Amino acid sequence: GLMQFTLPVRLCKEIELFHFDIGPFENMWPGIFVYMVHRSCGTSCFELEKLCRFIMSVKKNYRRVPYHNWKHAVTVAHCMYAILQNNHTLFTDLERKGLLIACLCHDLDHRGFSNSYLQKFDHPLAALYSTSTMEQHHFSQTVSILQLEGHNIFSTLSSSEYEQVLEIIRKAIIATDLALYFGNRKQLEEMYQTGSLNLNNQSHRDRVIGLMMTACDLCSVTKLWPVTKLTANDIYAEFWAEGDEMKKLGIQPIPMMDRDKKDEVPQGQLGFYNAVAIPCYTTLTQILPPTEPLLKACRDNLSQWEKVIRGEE
Ligand SMILES: Nc1ncc(OCC2CCCC2)cn1
Ligand SMILES: [Mg+2]
Ligand SMILES: [Zn+2]
């Protein structure tokens, strides 16, 4: 285990920043993830042969969809890495191990369709899992890959630590269901403001990890404008495909998913930053002050979308 991963100078420096873009070279993404695990967790956290086999099976189980693909998995993992590196002492050994794996696995086998579309289509997964449909599926796929021979990266954990890490991963992946975020953020807002937020309270830790998962999952809105703007195209490529599939079931989709209403995109992003993103990063900055650069970048991107609307770009 004297084999370190190193990145070229520009990446070695920029990877520490919240707004890092992992770049268009797919073959560098595994090495970027291993680099992050080594610095975030330690060079001993995982057996490298097992980790590499885990990563390549996870990659194979992401689909070639415009947005919810392998690049998203690694991008979301990198956002978690930056949060963990700016909040060193706040998180246990198992949490750091668990959360980067949770982020890598959080959208496993995504087909580019919302929980709503599965329900309206009457997909088998909607019968198996009544709520957080895709998210229970992502966690199921995680456990499946973990159970493949030579893929159990948690092998050296005790039985109790193993149940703990798999519970961190399960709660973290379920928390990426945006329908759960609204209630979770509201509850964290109340607890921070009334002064009852207690990081020794496991149910409180769970909620804070939940908000971090939402924060990492939405992190396209916290990049530099050229990345945010170009990621928005991939996000909308999926929304519009889903809108088309709604129209095939004889259902008018919400306007955000209707490709006849592309003109309304900039105003839809405004609503989304105001309703979801800004509140998310505001509450996260309150609980974890060193994540402030995410809120700042989100506010900058909101300002850029206001400029699109005024015809200034
Ligand atoms: N930039 C961005 N990122 C995520 C978004 O999700 C939109 C939700 C509303 C219904 C579908 C999910 C939107 N815009
Ligand atoms: Mg998801
Ligand atoms: Zn995601």
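Using Swiss-Prot numbers, chain A covers 724-1036, in order.
Cβ coordinates are placed from backbone N, Cα and C, and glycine is handled just like the others.
Feature annotations, courtesy of Swiss-Prot:
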BINDING   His791, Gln992  3',5'-cyclic GMP binding site
ACT_SITE  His791  active site, proton donor
BINDING   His795, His829, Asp830, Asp940  divalent metal cation 1 binding site
MUTAGEN   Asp830 to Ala  Loss of activity and of zinc binding
MUTAGEN   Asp830 to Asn  Reduces activity 1000-fold
BINDING   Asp830  divalent metal cation 2 binding site
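Counting only residues at least six positions away in the same chain, the Cβ atoms of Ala955, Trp1028 sit under 8 Å from the Cβ of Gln992 (3',5'-cyclic GMP binding site).
For the pair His791 (3',5'-cyclic GMP binding site) and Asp830 (mutagenesis position), the C-alpha distance works out to 7 angstrom. Close to ligand 3, meaning a Cβ under 6 Å from one of its atoms, are these of the recorded positions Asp830, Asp940, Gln992: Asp830, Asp940. Between the alpha carbons (Cα) of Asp940 (divalent metal cation 1 binding site) and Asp830 (mutagenesis position) lies a span of roughly 10 Å. DSSP assigns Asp830 (mutagenesis position) to coil in the three-state reduction, placing it in neither a helix nor a strand.
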